[PDB]
4 protein chains.
Amino acid sequence: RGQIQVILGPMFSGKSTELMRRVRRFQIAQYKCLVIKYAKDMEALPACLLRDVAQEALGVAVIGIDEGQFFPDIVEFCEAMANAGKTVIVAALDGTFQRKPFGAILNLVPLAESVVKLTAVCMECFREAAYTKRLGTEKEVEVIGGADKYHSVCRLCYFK
Amino acid sequence: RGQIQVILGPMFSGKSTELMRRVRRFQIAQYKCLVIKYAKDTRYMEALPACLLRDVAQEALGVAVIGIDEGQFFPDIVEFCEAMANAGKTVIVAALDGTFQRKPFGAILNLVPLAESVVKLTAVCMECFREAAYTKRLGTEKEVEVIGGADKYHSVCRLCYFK
Amino acid sequence: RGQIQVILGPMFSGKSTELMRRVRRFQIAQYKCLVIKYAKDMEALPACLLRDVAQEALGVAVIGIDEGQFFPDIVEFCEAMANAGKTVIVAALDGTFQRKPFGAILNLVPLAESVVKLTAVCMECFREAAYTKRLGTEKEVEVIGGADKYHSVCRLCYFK
Amino acid sequence: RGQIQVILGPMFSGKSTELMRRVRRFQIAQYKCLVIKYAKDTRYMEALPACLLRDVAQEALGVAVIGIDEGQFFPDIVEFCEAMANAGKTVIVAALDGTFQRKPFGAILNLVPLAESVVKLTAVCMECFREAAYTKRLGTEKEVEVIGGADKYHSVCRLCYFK
Ligand SMILES: [Zn+2]
Ligand SMILES: [Zn+2]
Ligand SMILES: [Zn+2]
Ligand SMILES: [Zn+2]
């Protein structure tokens, strides 16, 4: 019996660290694990499309995807793997800097056995944060960056 | 300061109870609460029925804490929740995440990017007795909205869903 | 395979409501449930000692105990039931009005498969609350009461 | 305002990772953090070894956020955490809840009544592959403290624990 777990949150909330905590519990217990990272940001492979790691993923028990929002192919990938009998764990930002859905990641929710959304700390007033604020003027969805270009932010701070 | 909490789950997972437990905590500490139910689901603190949350906007505006039950049925929910939360209110939404076909139910998933907290609850599988994440329709009707209970639907794991 | 789940929290945090949410999921799925309430505050029975409901508990699949802190007998009761193959779910206050362990309830933690501690809302400043404050001067552990005698309180408020 | 978060679990459940994820959130937002490890467990942001948390009291006093790893080994933990939390600090404690015999480990359970949050984590059973809630000692030593890893211990469910 396979499954899909989803780990949502803004930036700076530790989504990857949670994905890995989870994946490692299976590894220290001698399951074959694979962990897939977005090329542009136990086996561990960088990728831009999940097709590039599908045949490899078929040969393991536990799959982790970091930054799932960047993988247009993610919903079909996960559903097939889980139906293949694999444990699939996905870290993905829930929203863009506009607080809109980020890629195809939320269509994973109806298919997932578990869903959680983690918390950051507001970089502007130090309450809990659920959103990511883009600090500059660019308006395209994909702008790779860290605390240089982005602030994890609460609702008040978001709208300042 | 205002916020949106979201409670997802299959049918039979207690989303309404969890919604009432949260709202009641604020009420016993003397907040004004309002719970909104969907008018057309009658299979059984201000409590009010609604068909479009616009119906109850002025009543909502006069309270601290607002619960929305069966939130998948309100096509205006994003706009309503976001506006209330922005005015200072705590908003808590119980809602099914997927239809009988396991596809987004209504507009409810657009609330995720706007929400401070999101949980997904667990039912127990009515066919094998593992944990259940999905709802299966027993009959053959194909329209999305069919009000009903265990008569019409089973809470179901991945395995049983596809049997 | 049986288990023990523990639901801790201060007063006014909905522990009973959570216990029942959990128990009801099993009932609507046609398991025999029993729910045991403290006599002094689906089958539902009031009790002062769990020995009075043990033989009955043997005949069901899912057992709930509300106010487990009041049952001196609780640890042995739960462990035996769970080892009998039953799902045992326990709501219990974690601490007294002095923030000390309340009865034998924390010896359930090492034996429990799951443990959570819920939150109330501070009745004095309206932040989250983890503690119960006794409003009057009595110093005995057991004083049955509601928001008449007690306030759910945060750490600051506790120490005012 | 100060607080005590507690992370329990069997061995192999990631309590340390969860501890670091929480602490790192405060650090990336420019808080001063301190992580304390138990000196005698060397089987591999201020990080410091300790045997009694009194050792590191003055270093602790100069930071916003303090993590305590393997907290079951510090016989002074209640007093330390409660004092720091009362002085304004956020304190987060990873610790095992039970010994190899499933009895309270150290003083750690007395922290529960003082804590704002308590979670118990899950390992995976090393013998049947269900979820694991307990730790079993493979050998026959009977003293409580025996530093070691998968060599000496298995993370285990109720069923396998008693096999
Ligand atoms: Zn802020
Ligand atoms: Zn099933
Ligand atoms: Zn307070
Ligand atoms: Zn096992």
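Chain D is numbered as in Swiss-Prot, which gives 18-61, 73-191 for the residues shown.
If you check the header, you will see the structure was determined by X-ray crystallography, 2.3 Å.
Just so you know, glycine gets a Cβ as well, placed from its N, Cα and C.
Feature annotations, reproduced from Swiss-Prot:
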ACT_SITE  D:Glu98  active site, proton acceptor
BINDING   D:26-33, D:58-60, D:97-100  ATP binding site
BINDING   D:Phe128, D:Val172, D:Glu173, D:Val174, D:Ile175, D:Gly176, D:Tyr181  substrate binding site
BINDING   D:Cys153, D:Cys156, D:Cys185, D:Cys188  Zn(2+) binding site
MUTAGEN   D:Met28 to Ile or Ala  300-fold higher KM for thymidine
MUTAGEN   D:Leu124 to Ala  30-fold higher KM for thymidine
MUTAGEN   D:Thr163 to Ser  50-fold higher KM for thymidine
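Shown in sequence order, D:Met154, D:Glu155, D:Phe157, D:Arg158, D:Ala160, D:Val184, D:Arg186, D:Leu187, D:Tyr189 are the same-chain residues outside D:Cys153, D:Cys156, D:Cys185, D:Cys188 whose Cβ sits within 8 Å of the Cβ centre of the Zn(2+) site. Residues near D:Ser30 (ATP binding site) in space but far in sequence (CB under 8 A, at least 6 apart, same chain), listed by position: D:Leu149, D:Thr150, D:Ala151, D:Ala160, D:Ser183.
Checking the recorded positions D:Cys153, D:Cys156, D:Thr163, D:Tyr181, D:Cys185, D:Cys188 against ligand 4, the ones whose Cβ sits under 6 Å from it are D:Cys153, D:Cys156, D:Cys185, D:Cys188. You'll find the Cα of D:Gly26 (ATP binding site) roughly 17 Å from the Cα of D:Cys188 (Zn(2+) binding site). Of D:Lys32, D:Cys153, D:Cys185, all annotated as binding-site residues, the residue with the shortest Cα distance to D:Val174 (substrate binding site) is D:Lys32. Among the binding-site residues listed here, namely D:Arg60, D:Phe128, D:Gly176, D:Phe128 has its C-alpha nearest to that of D:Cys156 (Zn(2+) binding site). When the Cα atoms are compared, D:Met28 (mutagenesis position) and D:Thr163 (mutagenesis position) turn out to be 6 Å apart. Distance noted between the C-alpha atoms of D:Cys153 (Zn(2+) binding site) and D:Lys32 (ATP binding site) is 16 Å. Listed recorded positions (D:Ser30, D:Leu124, D:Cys156, D:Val172, D:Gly176) with a CB under 8 Å from any chain A CB: D:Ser30.
Across the fold, the C-alpha of D:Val172 (substrate binding site) and the C-alpha of D:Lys32 (ATP binding site) stand 20 Å from each other. The substrate site is set by D:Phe128, D:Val172, D:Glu173, D:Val174, D:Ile175, D:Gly176, D:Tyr181; from the centre of their CB atoms, other residues of the chain with a CB within 8 Å are D:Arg165, D:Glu169, D:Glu171, D:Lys180.
Missing residues between D:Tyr61 and D:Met73: 11. Distance between their CA atoms: 18 Å.
Sequence-distant neighbours of D:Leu124 (mutagenesis position) (same chain, 6+ residues apart, CB-CB distance under 8 A): D:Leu25, D:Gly26, D:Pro27, D:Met28, D:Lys32, D:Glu98, D:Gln100, D:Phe133, D:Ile136, D:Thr163.
The Cβ of D:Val174 has fewer other Cβ atoms within 10 Å than any other of the recorded positions D:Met28, D:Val174, D:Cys188. Long-range neighbours of D:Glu173 (substrate binding site) (same chain, six or more residues apart, CB within less than 8 Å of its CB): D:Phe101.
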